[PDB]
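Just below is one structure, and these are the notes that go with it.
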Amino acid sequence: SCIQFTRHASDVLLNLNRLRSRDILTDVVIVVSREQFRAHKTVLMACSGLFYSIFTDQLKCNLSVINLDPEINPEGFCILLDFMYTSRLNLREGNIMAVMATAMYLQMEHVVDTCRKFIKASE
Amino acid sequence: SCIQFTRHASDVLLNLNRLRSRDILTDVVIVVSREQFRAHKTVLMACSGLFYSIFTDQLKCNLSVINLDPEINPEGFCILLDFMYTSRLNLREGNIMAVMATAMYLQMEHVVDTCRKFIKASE
Amino acid sequence: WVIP
Amino acid sequence: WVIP
Ligand SMILES: N#Cc1cnn2c(Nc3ccc4c(c3)CC(=O)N4)cc(Cl)nc12
Ligand SMILES: N#Cc1cnn2c(Nc3ccc4c(c3)CC(=O)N4)cc(Cl)nc12
Ligand SMILES: [Cl-]
Ligand SMILES: [Cl-]
């Protein structure tokens, strides 16, 4: 018999992105080649099958630094990290291949889906 | 020129509630009289003006235990904590006064609003 | 607020 | 997915 506040989940995510921008309570740095991205492990796990697996691991759960595969593109990761915290995906002709490859590695199925559909439309 | 995934914020919140249920990466215990509630500081701050103030404080940000005012009702807190993690508010005739008082203390304006409207309708 |  |  609960009532539900429609905008609550979006409002929570907006405040989680504000915390990220101010570097408040971030507990991990994701290293992608020469670039570093600070984030909250809980948000990363909530968005990505890869991070969910990593941070449920009894040893990796305590690491402050995670190094991604050297094939991962930093811009592609940046775009996906922004998506995690905002629901908005900056998908462009010039970045779609990197975004899709990064989303496959991060196991972000909905992003992979749409990248596949946008690529199919251009061929 | 971003695209947006409509269900993303709800999906994130669902996974944050799964983390809470499994006690994964919880970093604080909220003590309400004889009861204890484990949570994630980032979610508490994202939902509550009181916790936002507490956890941005340069000393309180590092506490693992927060004790609420002894006038706070544990069930009212439980209902609001569930709301934080689900967008669903279990508002009942028998708990509305406790929920509204707890929401005022926690500075959860939308919950206070609706409690006020539900009370006004019954008088 | 809505009835979900 | 939508145009926000
Ligand atoms: N507890 C917990 C918890 C935290 N996070 N999380 C999940 N995170 C996840 C796992 C796989 C995938 C995605 C997110 C997006 C995607 O495409 N695949 C799942 C579950 Cl079942 N549980 C949890
Ligand atoms: N950074 C950050 C950040 C984390 N959380 N958070 C806010 N959390 C908040 C503050 C006040 C109120 C509510 C939530 C619900 C309500 O009724 N009042 C606000 C801002 Cl402006 N910023 C942040
Ligand atoms: Cl996704
Ligand atoms: Cl609220």
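We number chain B the same way Swiss-Prot does; the residues here are 7-129, in that order.
Cβ atoms here come from the backbone N, Cα and C positions, even for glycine.
Listed in Swiss-Prot for this protein:
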type	residues	note
MUTAGEN	B:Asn21 to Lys	Abolishes interaction with NCOR2 and HDAC2, no effect on interaction with CTBP1 and transcriptional autoinhibition; when associated with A-116 and 376-Q--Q-379
DOMAIN	B:32-99	domain 'BTB'
MUTAGEN	B:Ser59 to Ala	Abolished ubiquitination by the SCF(FBXL17) complex
MUTAGEN	B:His116 to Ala	Abolishes interaction with NCOR2 and HDAC2, no effect on interaction with CTBP1 and transcriptional autoinhibition; when associated with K-21 and 376-Q--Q-379
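Ligand 1 lies within reach of B:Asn21 from the mutagenesis positions B:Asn21, B:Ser59, B:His116, judged by a C-beta closer than 6 angstroms to any of its atoms. Counting other Cβ atoms within 10 Å of each Cβ, the lowest count among the mutagenesis positions B:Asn21, B:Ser59 belongs to B:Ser59. Using a Cβ-Cβ cut-off of under 8 Å to chain A, the mutagenesis positions B:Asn21, B:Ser59, B:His116 reduce to B:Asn21, B:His116.
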